[PDB]
Amino acid sequence: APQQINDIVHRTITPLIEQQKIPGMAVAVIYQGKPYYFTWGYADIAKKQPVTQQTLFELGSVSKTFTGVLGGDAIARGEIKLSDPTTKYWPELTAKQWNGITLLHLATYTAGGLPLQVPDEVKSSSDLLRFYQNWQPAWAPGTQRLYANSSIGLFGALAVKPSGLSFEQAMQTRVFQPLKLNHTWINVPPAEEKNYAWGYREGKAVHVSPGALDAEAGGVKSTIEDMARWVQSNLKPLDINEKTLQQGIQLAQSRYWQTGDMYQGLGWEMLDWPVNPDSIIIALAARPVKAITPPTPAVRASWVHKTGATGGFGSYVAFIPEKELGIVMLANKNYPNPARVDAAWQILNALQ
Ligand SMILES: OC[C@H]1O[C@@](CO)(O[C@H]2O[C@H](CO)[C@@H](O)[C@H](O)[C@H]2O)[C@@H](O)[C@@H]1O
């Protein structure tokens, strides 16, 4: 590895790991299009298993980038449109508040105040229908953003309905397989359990226990190598051979809404590059949005990023298409987002 990369990465991450008491971490830097891998510490503290380039981490909400691109591929296939009403794909959603809520609104958290979490009481499909029918929006569609798993999670479930595939089958066949992400999973198979790191919350070993729509909103587990390849694919979507997947990547990096300095994509979030690091960086935050009419196609001069967490894991991905530069940070503790972004900016700034 080039010494410049070696030095900035170790000099940034070692102190981060110490300060945040992170049990294990894997980092990939993509520099001039090529990946460089770094690992520290433990996938499993009790069994003394190290983090390796084959270790699986829970991505948490970084999974929304995969859901956004799968939705994007479905649009490119002519299976769905973001301008379509939600009721087109769920005819049993007859409650009047749904008039005017489109797939776009669901995908971008702008439906009018769908909650962060689907209630734990919702187990059955009829429980799920009841939840969305009974939900009362605070706001008109397309006026305020409230980050929500019940919003993008429903988009993911509906986006695959025309295909007739399960969400997992669609993701596997249409996104993971074409991009050769052969160690990326929504459900970790028994063959791969040996490599599934434990998450750590207040010292306790924990794995995600998915409720309704958690697969769609936060369900991906992946290795540092596959995540580097995911960044490579999002950096250069035009090198991807599957035409609908190529367009799908581009659609997920389009700017649909603006709030302050941030632009909402499908899963992905973006800021103009160069960004101030203060601007890149709370349980519920309702923010008015301006519609970008029509959406701006993927801007090469962007900082494109997404944070992700589960009870036991914290992930971050960021890239700058213009510079062919990117980073993935995977950890088996959920530590504060600003620490993630600060470390990522330190590394990418140094290498830009
Ligand atoms: O073990 C996870 C468990 O969650 C369930 C029950 O809510 O819900 C899913 O049904 C779909 C297909 O399995 C999921 O993709 C979606 O997240 C959710 O409604 C079970 O199905 C799933 O086994």
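Residue numbering for chain A follows Swiss-Prot, covering 20-300, 307-377 in order.
The way this entry was determined, per its header, is X-ray crystallography, 1.9 Å.
Note that Cβ sites are derived from N, Cα and C of the backbone, with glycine treated the same way.
Swiss-Prot gives this note for the published mutagenesis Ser80 to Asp, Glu or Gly: Loss of activity. Look at Swiss-Prot and you will find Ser80, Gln136, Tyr166, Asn168, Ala334, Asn359 tagged as beta-lactam binding site. What Swiss-Prot records for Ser80 is active site, acyl-ester intermediate, and it gives experimental evidence as the kind of evidence. Experimental mutagenesis at this site is recorded by Swiss-Prot as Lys83 to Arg, annotated: Lowers activity more than 2000-fold. For the mutagenesis of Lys83 to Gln or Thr, Swiss-Prot gives this note: Lowers activity more than 1000-fold and increases protein stability. The structure shown keeps the original residue. According to Swiss-Prot, the mutagenesis experiment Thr86 to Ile carries this note: Increases activity about 200-fold with respect to cefotaxime. Reduces activity about 8-fold with respect to cephalothin. Reduces thermodynamic stability. Looking at Swiss-Prot, the entry for mutagenesis of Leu135 to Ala says: Reduces binding affinity of inhibitor compound 3 about 4-fold. Quoted from Swiss-Prot, the note attached to the mutagenesis of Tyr166 to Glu states: Lowers activity more than 1000-fold. Experimental mutagenesis at this site is recorded by Swiss-Prot as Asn168 to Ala, annotated: Lowers activity more than 6000-fold. For the mutagenesis experiment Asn168 to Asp or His, the note given by Swiss-Prot reads: Lowers activity more than 1000-fold. Annotation of the mutagenesis experiment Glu235 to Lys in Swiss-Prot: Increases activity about 150-fold with respect to cefotaxime. Reduces activity about 5-fold with respect to cephalothin. Reduces thermodynamic stability. Under its mutagenesis entries, Swiss-Prot includes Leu309 to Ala with the note: Reduces binding affinity of inhibitor compound 3 about 30-fold. Quoted from Swiss-Prot, the note on the mutagenesis of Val314 to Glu is: Increases activity about 100-fold with respect to cefotaxime. Reduces activity about 5-fold with respect to cephalothin. Reduces thermodynamic stability. One mutagenesis experiment catalogued in Swiss-Prot, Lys331 to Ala, is accompanied by this note: Lowers activity more than 1000-fold.
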To the nearest angstrom, what is the straight-line distance from the CA atom of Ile300 to the CA atom of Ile307, with 6 residues unmodelled in between?
12
Check each residue in the chain of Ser80 (mutagenesis position) that is at least six apart in sequence and keep those whose C-beta is under 8 Å from its C-beta; list them in sequence order.
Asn168, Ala236, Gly237, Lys331, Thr332, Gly333, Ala334
Those recorded positions, out of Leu135, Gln136, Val314, that come within 10 angstroms of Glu235 (mutagenesis position) at the Cα:
none
Can you tell me which mutagenesis positions out of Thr86, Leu135, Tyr166 are within 10 A of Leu309 (mutagenesis position) by Cα, answering none if there aren't any?
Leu135, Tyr166
In the structure shown, with every protein chain counted, which of the recorded positions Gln136, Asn168 has the densest set of Cβ atoms within 10 angstroms of its Cβ?
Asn168
Among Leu135, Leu309, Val314, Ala334, all listed as recorded positions, which has the most CB atoms within 10 Å of its CB?
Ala334
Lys331 (mutagenesis position): tally of other CB atoms within 10 A of its CB:
21
